[PDB]
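Okay, so here's the structure we're looking at.
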Amino acid sequence: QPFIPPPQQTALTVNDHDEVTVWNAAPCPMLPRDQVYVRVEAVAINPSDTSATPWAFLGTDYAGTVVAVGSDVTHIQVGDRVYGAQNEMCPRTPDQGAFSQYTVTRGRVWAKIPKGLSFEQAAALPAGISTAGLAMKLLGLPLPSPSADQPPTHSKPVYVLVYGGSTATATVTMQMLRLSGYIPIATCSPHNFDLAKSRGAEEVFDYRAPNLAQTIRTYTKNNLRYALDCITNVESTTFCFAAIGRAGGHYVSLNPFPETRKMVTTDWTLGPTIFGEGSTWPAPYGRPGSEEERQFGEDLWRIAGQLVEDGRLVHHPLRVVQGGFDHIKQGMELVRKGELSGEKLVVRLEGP
Ligand SMILES: NC(=O)c1ccc[n+]([C@@H]2O[C@H](COP(=O)([O-])OP(=O)(O)OC[C@H]3O[C@@H](n4cnc5c(N)ncnc54)[C@H](OP(=O)(O)O)[C@@H]3O)[C@@H](O)[C@H]2O)c1
């Protein structure tokens, strides 16, 4: 009954000459006493996968079948299905990444898949849930209550601009914003208008429209105080700053931002902080680990896991590919080239 990991496996990594590589003799991680061992069934592709520690495993989003259980783990059994996030390309843990045949759960940044979800649907969620939570925390917005019967009331609407309303992150975030009593207003391309509205946007606009920031300022009564930038380029930053109200506001982006007097505070989400383990980027010093960041991730996942279970948080629309590891490599290229719109690339792994 003791579990012994396989001697080697296939995983996706980067080699010594900056090329994405299928490695067929990759190591298998050891099983922590407080984690479970996962035979990965599906993975999702994220832009951050495509942005190096050679030979460390790639990939964030996984869903799979529990094949072994740590001695200190309760409430999980062999055969259970789980989904969660890995901390990709981490030099201290190069044998942990979503793009492997076998991984281990990390922290408490995971949950059991609800009976009603498939592996493919569940794999689509982890980075979205994680990022949505970090963005709400940085904006100074409370996470939803999983136990409440309706959102908090605001007789005077509290708007949140979401620049890039068709992004995988925005569609999960806008649902959470709604649950917490906020009213998201989104910008994206016309063909994704229905998607954005279905995911919680009160109104949606084409970001290309002339003088759109004036339109938004007027809509929000010149008091927009929250802007979430899911695109993070020179144009999106300029736009969000122009839309924020006359008295100031808070800009949060999902990436570090390029190079005002506008009374705007600023932050950006650092993905590895969902684990509270720290980060070696950005130099100098990166970030330390912290128990408060760790506890926030666990709390977020306990809340989001229930919301997913209850059908209150739905996955981004899926583009599913049946395949193996070369299909992940291929998926990453489609994503890197900006070739996906309003969909998440998920690969369902064939064994063998
Ligand atoms: N730091 C982190 O841990 C972290 C986590 C999650 C995401 N991110 C970052 O957030 C960004 C979005 O990632 P995601 O996975 O949420 O989204 P995604 O699904 O890859 O977003 C794709 C959408 O972005 C829109 N888009 C692309 N370029 C645009 C531009 N120049 N102006 C306006 N819209 C543009 C398009 O929407 P339309 O076709 O509708 O125009 C496209 O469909 C990426 O840069 C990613 O690196 C970072």
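Chain A uses Swiss-Prot numbers throughout; the residues present, in order, are 4-54, 60-267, 271-363.
Per deposition record, X-ray crystallography, 1.7 Å.
Positions of Cβ are set from backbone N, Cα and C atoms, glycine also.
In Swiss-Prot, a mutagenesis experiment is listed as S138 to M, annotated with the note Reduces catalytic efficiency. While the structure shown retains the original residue, Swiss-Prot records the mutagenesis experiment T139 to V with this note: Reduces catalytic efficiency. Quoted from Swiss-Prot, the note on the mutagenesis of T271 to L is: Impairs the binding to lovB; when associated with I-272, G-273 and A-274. Swiss-Prot documents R272 to I as a published mutagenesis change and attaches the note Impairs the binding to lovB; when associated with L-271, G-273 and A-274. Under the heading of mutagenesis, Swiss-Prot lists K273 to G and annotates it as follows: Impairs the binding to lovB; when associated with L-271, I-272 and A-274.
Positions of Swiss-Prot features highlighted on the structure.
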residue	record	CB count, 10 Å
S138	mutagenesis position	27
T139	mutagenesis position	25
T271	mutagenesis position	8
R272	mutagenesis position	4
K273	mutagenesis position	11
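Checked against ligand 1, the mutagenesis positions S138, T139, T271, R272, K273 give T139 in sequence order as having a Cβ less than 6 Å away from one of its atoms. Residues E267 and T271 bracket an unmodelled region of 3 residues, and their Cα atoms lie at a distance of 10 Å. The distance from the Cα of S54 to the Cα of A60, across a stretch of 5 residues left out of the model, is 9 Å.
With respect to their backbone Cα atoms, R272 (mutagenesis position) and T139 (mutagenesis position) stand 28 Å from each other. When the Cα atoms are compared, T139 (mutagenesis position) and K273 (mutagenesis position) turn out to be 26 Å apart. Secondary structure at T139 (mutagenesis position), as computed by DSSP, is helix.
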